[PDB]
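Asker: Would you mind keeping the following structure in view while I ask a few things?
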Amino acid sequence: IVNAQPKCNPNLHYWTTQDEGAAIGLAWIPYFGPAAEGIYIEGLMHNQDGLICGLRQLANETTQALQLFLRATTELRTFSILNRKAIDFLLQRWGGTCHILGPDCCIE
Amino acid sequence: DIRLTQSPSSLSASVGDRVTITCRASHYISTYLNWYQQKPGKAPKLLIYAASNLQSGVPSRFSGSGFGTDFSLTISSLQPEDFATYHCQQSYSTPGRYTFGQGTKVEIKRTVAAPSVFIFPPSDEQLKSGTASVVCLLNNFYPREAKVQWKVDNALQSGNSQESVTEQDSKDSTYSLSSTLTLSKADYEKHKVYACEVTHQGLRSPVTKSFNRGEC
Amino acid sequence: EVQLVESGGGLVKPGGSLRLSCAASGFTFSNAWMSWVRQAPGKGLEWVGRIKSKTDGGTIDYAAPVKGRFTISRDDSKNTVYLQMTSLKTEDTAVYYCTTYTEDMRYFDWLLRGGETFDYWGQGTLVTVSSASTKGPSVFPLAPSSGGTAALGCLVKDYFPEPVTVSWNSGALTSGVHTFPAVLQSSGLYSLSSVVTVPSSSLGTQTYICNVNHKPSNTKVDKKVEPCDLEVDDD
Amino acid sequence: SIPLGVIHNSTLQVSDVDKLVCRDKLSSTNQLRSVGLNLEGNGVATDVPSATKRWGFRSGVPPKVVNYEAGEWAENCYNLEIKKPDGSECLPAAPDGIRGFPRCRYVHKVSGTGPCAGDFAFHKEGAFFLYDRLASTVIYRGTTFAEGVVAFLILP
Ligand SMILES: *[C@@H]1O[C@H](CO)[C@@H](O[C@@H]2O[C@H](CO)[C@@H](O[C@@H]3O[C@H](CO[C@H]4O[C@H](CO)[C@@H](O)[C@H](O)[C@@H]4O)[C@@H](O)[C@H](O[C@H]4O[C@H](CO)[C@@H](O)[C@H](O)[C@@H]4O)[C@@H]3O)[C@H](O)[C@H]2NC(C)=O)[C@H](O)[C@H]1NC(C)=O
């Protein structure tokens, strides 16, 4: 991964919706839970070993391919991308007969 | 235009402690701060650019954090070579007058060291010029705080002396202090006993070094 | 790999002009932004000026107490940047540092803000402005005439300006040497003291000389320090 | 992690995500089942005043829907047509494909008025509203629902 952008943001101020664990009290109930604006958690990830910039480049180089996928499907909203990537990950190793001492077989 | 305020102004900590310096901004700034290390007598050395980003060659114990108005610099475990004054500087706009912080000087803590005390009378070549300067030396002592008092014929003198403190040595974290006392030739030849008395935490009792004019 | 050298500092009277030069090597000078930052003795760091590269137009910016009295220029064929100081005032007495804003840090600025991150710093030069003339340093020995360990120093008095260097035995004695900072006397001139600690049994066998070098007055003076036992066997 | 039901011959355990039991066998997605269970079955009060005291209005929280494959026959279901005093609807119309709970012995149909101080009506105990093969966090207008919670099982 060679970052070929004009400039790069070395700092990643990321937000996500995955809970960090240790949910306090009964705040998981939607009635007592936060509004749509306060369900996010934040974090700061610095540029380590040239990762951050590279990540951005990756996104760029992904875009084209992703667009083509969105052209092929007729889903108004596509959520099953990560699941499909996992399925292909499993098929890559265990899709066919797994011959011991083979290149396409991951055993011991 | 933009104000930066560091905290604290001075800091004293031991080798291996977690050190944290705070830099506050007046206006909104999104991770434009930069941390510079300046050792006494040398030029400032860039340690951190933007937020939490280490310059190539900077050791791993340094780390940055924060965004917006407040920013934090953290050293995990102090080391002797880390003794320096650190500055935070913003790069959000064209630099104003207060773009560089006042600075935070980090000081290393060690065991209480008893000062080695010496006294040097004025030289004959210096006495030939009409001015006398007696020297009182306190080297290899921590902490820096010490009391120096000059007594000529058991009479306390004030306003005619000056002190000078050496920066913390790099190998051993020990200070050195020199007291220079300046008098005229006539007033110097008017008295017999000259003494510099020093009080320090490393000595149970304050010690005094004296001499007489033309002694051996 | 990268090195910057400042030169041209010295004593100038209030209201006079002075020219500072900054030489750079080890990087692409024509693509990097240059900046001058001064440090007063008791005011910390203060930014002076900034000059862009020939790519971004090379526009120059100055500080508020500085505008109208200073002028920055650059030579890319020699990789040098110059700072001219006219109508200088006593508050501009400072240690001037020359800094560079490399092309690599342009690439890390993503919001396209004009402010810059100072990458590398040079040795710096001393600029003193005062209504006084230069004066040579005074060197006097401090005799050692205490137990197993002894101390030996030499004293420098009535010198102006500040730049002074002390080396014991032409630099052969670097351990245990403490050179104290300057202290301003009531007369307006400074006073410095240089000390070194040596074993007592070595004073009668060695010869200790302190070498004091003062560049402004071009005065280089060295003095030998020497010490008590009664030599009463005379007739 | 969402608890997964581990079924054995007369045994039920929570699947340990840290542990790996190689004797557990999942040979088909037909062995995976999602099931809706009625709060009725846990002994909750089914009278209208208690049930309506378990529900409350709130804004700012987008509704969420999750499917379930099998459910329990309810004795008591509810169907609400609530308006504000100004005549405007308190509850949104059922989205496309959200039909009433399919097996109710008694449908408690409540009509009337309230302040309805919120964009959606949620369950104060965090339970779900079970509809026709759709479980929602919120109450839809004029649509029969049962109160319940969802479990996930691997069947042998
Ligand atoms: C999964 O299953 C659990 C276990 O039942 C459910 O937890 C119950 O949640 C309900 C919510 O309403 C609780 O009911 C209320 O309890 C109140 C307090 O009593 C309990 O709590 C204290 C503090 O923990 C305990 O010390 C005490 O011993 C009790 O355990 C009552 O005050 C409530 O109202 C009562 O009084 C009013 C009058 O003001 C009456 O109108 C009411 O009818 C009622 O009599 C009410 O009873 C219940 O206690 C919880 N069970 C517990 C704690 O064991 C989860 O909700 C459930 N989750 C899902 C998703 O289904």
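Swiss-Prot numbering applies to chain A: residues 504-611, in that order.
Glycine too: its Cβ is placed from the backbone N, Cα and C atoms.
Pasting the feature list from Swiss-Prot:
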type	residues	note
MUTAGEN	A:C511 to G	Induces GP1 secretion. Complete loss of virus capability to enter into host cell
MUTAGEN	A:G528 to R	Reduced infectivity
MUTAGEN	A:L529 to A or R	Reduced infectivity
MUTAGEN	A:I532 to A	Reduced infectivity
MUTAGEN	A:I532 to R	Almost complete loss of infectivity. No effect on transport of GP to the cell surface and incorporation onto virions
MUTAGEN	A:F535 to R	Almost complete loss of infectivity. No effect on transport of GP to the cell surface and incorporation onto virions
MUTAGEN	A:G536 to A	Almost complete loss of infectivity. No effect on transport of GP to the cell surface and incorporation onto virions
MUTAGEN	A:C556 to S	Induces GP1 secretion. Complete loss of virus capability to enter into host cell
MUTAGEN	A:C601 to S	Induces GP1 secretion. Complete loss of virus capability to enter into host cell
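Can you tell me where each of these features sits in this structure?
Answerer: The Cβ of A:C511 (mutagenesis position) lies under 8 Å from the Cβ of A:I555, A:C556, A:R559, each on the same chain and at least six residues away in sequence.
Note: A:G528 (mutagenesis position) has no non-local neighbours, i.e. no same-chain residues 6+ apart with C-beta under 8 A of its own C-beta. Taken residue by residue with DSSP, A:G528 (mutagenesis position) is part of neither helix nor strand, so it is coil.
Taking Cβ-Cβ distances under 8 Å and a sequence separation of 6 or more, A:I532 (mutagenesis position) has no neighbours in its chain.
Taking a C-beta cut-off of under 8 angstroms and a sequence separation of 6 or more, A:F535 (mutagenesis position) has the following same-chain neighbours: A:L529.
Sequence-distant neighbours of A:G536 (mutagenesis position) (same chain, six or more apart, CB under 8 Å from its CB) are A:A530, A:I542, listed in sequence order. In three-state terms derived from DSSP, A:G536 (mutagenesis position) belongs to neither a helical nor a strand segment and is classed as coil.
Around the Cβ of A:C556 (mutagenesis position), 22 further Cβ atoms fall within 10 Å across all displayed protein chains.
According to DSSP, A:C601 (mutagenesis position) is assigned to coil rather than to any helix or strand. Taking Cβ-Cβ distances under 8 Å and a sequence gap of 6 or more within the same chain, the neighbours of A:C601 (mutagenesis position) are A:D607, A:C608, A:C609, A:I610.
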Asker: Does DSSP give A:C511 (mutagenesis position) helix, strand or coil?
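Answerer: For A:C511 (mutagenesis position) - judged by DSSP and reduced to three states - the answer is coil.
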Asker: Is there any among the mutagenesis positions A:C511, A:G528, A:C601 whose Cβ is under 8 Å from chain C, and which ones, in sequence order?
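Answerer: From A:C511, A:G528, A:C601, the ones near chain C are A:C511.
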Asker: Using Cβ atoms only, which of the mutagenesis positions A:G528, A:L529, A:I532, A:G536 are under 8 Å from chain D?
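Answerer: In terms of proximity to chain D, the mutagenesis positions that count are A:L529, A:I532, A:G536, given in sequence order.
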